[PDB]
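Peer 1: So that we are looking at the same thing, I have put the structure below in structure tokens.
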There are 2 protein chains.
Amino acid sequence: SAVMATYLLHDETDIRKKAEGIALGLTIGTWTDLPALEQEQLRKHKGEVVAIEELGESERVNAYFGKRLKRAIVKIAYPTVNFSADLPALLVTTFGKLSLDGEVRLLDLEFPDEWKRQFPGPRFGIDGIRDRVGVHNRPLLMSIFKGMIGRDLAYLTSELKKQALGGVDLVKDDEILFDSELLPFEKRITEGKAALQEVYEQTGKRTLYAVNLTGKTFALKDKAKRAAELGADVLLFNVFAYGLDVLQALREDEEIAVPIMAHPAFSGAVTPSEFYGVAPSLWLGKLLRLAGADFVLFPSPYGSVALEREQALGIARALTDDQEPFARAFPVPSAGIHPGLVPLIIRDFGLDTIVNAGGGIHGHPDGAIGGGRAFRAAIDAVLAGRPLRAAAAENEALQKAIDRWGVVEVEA
Amino acid sequence: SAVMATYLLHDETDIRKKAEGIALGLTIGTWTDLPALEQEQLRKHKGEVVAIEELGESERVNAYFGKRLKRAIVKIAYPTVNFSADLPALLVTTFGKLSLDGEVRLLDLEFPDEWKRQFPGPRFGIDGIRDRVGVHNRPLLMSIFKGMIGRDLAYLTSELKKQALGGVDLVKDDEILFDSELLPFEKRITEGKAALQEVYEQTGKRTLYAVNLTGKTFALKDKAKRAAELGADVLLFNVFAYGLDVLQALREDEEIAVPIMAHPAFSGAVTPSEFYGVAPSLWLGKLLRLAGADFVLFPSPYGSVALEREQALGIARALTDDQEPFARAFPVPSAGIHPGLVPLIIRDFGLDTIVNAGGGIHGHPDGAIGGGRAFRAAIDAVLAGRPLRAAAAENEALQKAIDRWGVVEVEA
Ligand SMILES: [Mg+2]
Ligand SMILES: [Mg+2]
């Protein structure tokens, strides 16, 4: 039983030698200097290089570093009896001291099924979320409050209703919205709920509110439990600013039992490099799903800072692969989103995704309501097998949006 | 009052545009469209671009990206009234969504003295640690257990004595040593304590044991309290696998009040890139000191994966700068350390540093005892104002080390 880590290494020295050094150094330390009695005793703890794939040199990389660097994908097996069954131990074992060893990037981690079962996975997952929001087939639609810092509860409820009246399925706090005297955590939840229950009357549409769960680590459980008691819909959580283990703790507390939406804030300090860090499919995908995120927002493959397409798809696959013993987590590609991209979003990610209108929903000629209607019309059009312009010719809200941002081609 | 973040940006679009966008977008969001009444109300919350230092375009960088990128250091002021007084809020505000914005690297964070005051700093610091171990003037000496995974308490005690008998001031668990039936956390503490007491009786030498504090986040405080009750000397903590806020929680708990040694494990997933992440002076230095680390181990500027000298010195400076309202934290340059490097270590870092013999101490011809004797002899030589070889001529352990690994010249 071992966790197999896959790394990308760049080095001017023999990679196999370095790899063997890692497998041994980060497990038992030494082997050839051990008596026979100790070798048999420590055998089960010995790490091993499972595979090495030569990638050939890159002149682009060589020029950058100013030297010839060999490249290779290295796989190392770390016996699970070597560490406790918790994420901090997993990270320290597979990428603790190793993260300091020059050019090494963690690409993936694979675990025996028995080890995976020691972790929770999402509590609700895609199926649970759809039931809680009451939308069973079409992809969901979410938006974000605009400029709420320094604003009051009257503004919050007002802006919340506008978005819900726009037909969005979920509205979340801006990740930088922290508790204040004007906007107390508990009050955002209770007033937000009452306000959304009003829109429920005016419009059968039921909208959820993902409230930001912030503050010090050891105060999180108490607040989350209170949120559950107050009937909060979803807890937005800046997991990377805390630790993966904290997300797991929130997921496993039966007194909370509220959906958790993981925000990508700070994940960029770890994922973008070609030579260092941890690949997004693992950092934002596999590990967050395993830890307990019901929703995972991640860099979309569209816009000014688009994540490489295959990377984005890799994240979504990790979140939804049904070969895993965990419920599926909702993939939410974020940033660079507009109604004209809905057709492409659905083609790339499928029906079980969430269209994140973000704060942009407010940039529609007719406010959030118009912005929400434009997105809902766009989603319906795609599912009905119709071109947006075709549907737009019958939907002004969508018409306005298309004229302002255009339509992205989905044909291959 | 406002926190000023300093960033390094690479981009093909106007840097000033992006800077203003960040200042506004990550604070109030909108300003021009707001009525004079709201502006005066939200003035307090408005972010501002403090300065922009244009840098010379880099041919190497342009060749790597295959595009011409302008470079600049941008400083942005974030009103402290915008976020709660905790590290997670600080990180999310200054490098949350921004960490996802292409090529942006966080270089530094400056806090108003008034804001810093809401954080603990080290509980003991350099002076407190020197008193706890009873060593003044000379730099301290520490070593690490070798090959403990899969071993028992009898082995731990025997290995601990060997190191203490070698004259080391502190011995720490390997950062990858997790709790097990063979080596329970509480047992390592009590058995280690007894063994170290026996050594004092024998040589009058005092040696501390830094025990690894691991496992799930919400079980840390309870076990740390037990450690304090059991008389643990120091708590080794893989902070980067848990979150900076957790370190602060351990520091602020009066029921713990045990020195904390922060390990660099996983910090390399964040610090190495030229274009992304967080600079080590901030990530390993300034923030860990503010959070409560009494010791900070960081990549040394020596050996196979040496950190650029200025970077290493920058970390030490942040840890010891007397201008901060926090006690100084012990700088511990780690990796690539051997007796022959002692003169340079002291010349580079001064006397208030710790020579980390690491696991290399066991590699001395005469085991850890000889290894420690070699290091102590080298330290005394520098303090006695004499060349290492002069002392080596009177100390066999030191000569063996020199002939084994050589002496690093310090003459400029
Ligand atoms: Mg936001
Ligand atoms: Mg170690």
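What you see of chain A is 2-413, where the numbers are those given in Swiss-Prot.
Cβ atoms are placed via backbone N, Cα and C, with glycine included.
Pulled from Swiss-Prot, these are the listed features:
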- A:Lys98 to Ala: Loss of enolase activity (MUTAGEN)
- A:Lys98: active site, proton acceptor (ACT_SITE)
- A:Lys147 to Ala: Same activity as the wild-type (MUTAGEN)
- A:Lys147, A:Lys173, A:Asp174, A:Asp175, A:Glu176, A:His264, A:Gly337, A:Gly359, A:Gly360: substrate binding site (BINDING)
- A:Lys173 to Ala: Same activity as the wild-type (MUTAGEN)
- A:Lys173, A:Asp175, A:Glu176: Mg(2+) binding site (BINDING)
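Explain the structural surroundings of these features, please.
Peer 2: Annotation for A:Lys98 (mutagenesis position): same-chain Cβ neighbours under 8 Å, separated by at least 6 residues, are A:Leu27. The secondary structure of A:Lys98 (mutagenesis position), as reduced to three states from DSSP, is helical.
In this structure, A:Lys147 (mutagenesis position) belongs to neither helix nor strand by DSSP; it is coil. Taking Cβ-Cβ distances under 8 Å and a sequence separation of 6 or more, the neighbours of A:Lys147 (mutagenesis position) in its chain are A:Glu160, A:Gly360, A:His363.
Neighbour list (A:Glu176 (substrate binding site), Cβ cut-off 8 Å, at least 6 residues apart, same chain): A:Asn213, A:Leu237, A:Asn239, A:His264, A:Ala266.
Sequence-distant contacts of A:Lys173 (mutagenesis position), defined as residues of its own chain at least six apart whose C-beta falls under 8 angstroms from its C-beta, comprise A:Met143, A:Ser144, A:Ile145, A:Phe146, A:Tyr210, A:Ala211, A:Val212, A:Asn213, A:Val235, A:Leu237, A:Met262.
In the three-state DSSP assignment, the secondary structure recorded for A:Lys173 (mutagenesis position) is strand.
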Peer 1: Quick one: of the recorded positions A:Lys173, A:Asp174, A:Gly337, which have a CB under 8 A from chain B's CB atoms?
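Peer 2: From A:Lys173, A:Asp174, A:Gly337, flagged as close to B: nothing.
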Peer 1: Which of the recorded positions A:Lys98, A:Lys173, A:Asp174, A:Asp175, A:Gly337 have a Cβ less than 6 Å from any atom of ligand 1?
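Peer 2: List returned for ligand 1: A:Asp175.
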Peer 1: Rounded to whole angstrom, what's the largest C-alpha distance between any two of A:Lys147, A:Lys173, A:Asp174, A:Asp175, A:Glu176, A:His264, A:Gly337, A:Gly359, A:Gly360, listed as binding substrate?
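Peer 2: Roughly 18 Å, rounded to the nearest whole number.
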Peer 1: Please report how many Å separate the Cα atom of A:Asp175 (Mg(2+) binding site) from that of A:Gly337 (substrate binding site), as a whole number.
Peer 2: 16
Peer 1: Around A:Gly337 (substrate binding site), which residues of its chain at least 6 apart sit with Cβ under 8 Å of its Cβ?
Peer 2: A:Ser301, A:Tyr303, A:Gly304, A:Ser305, A:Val306, A:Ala307
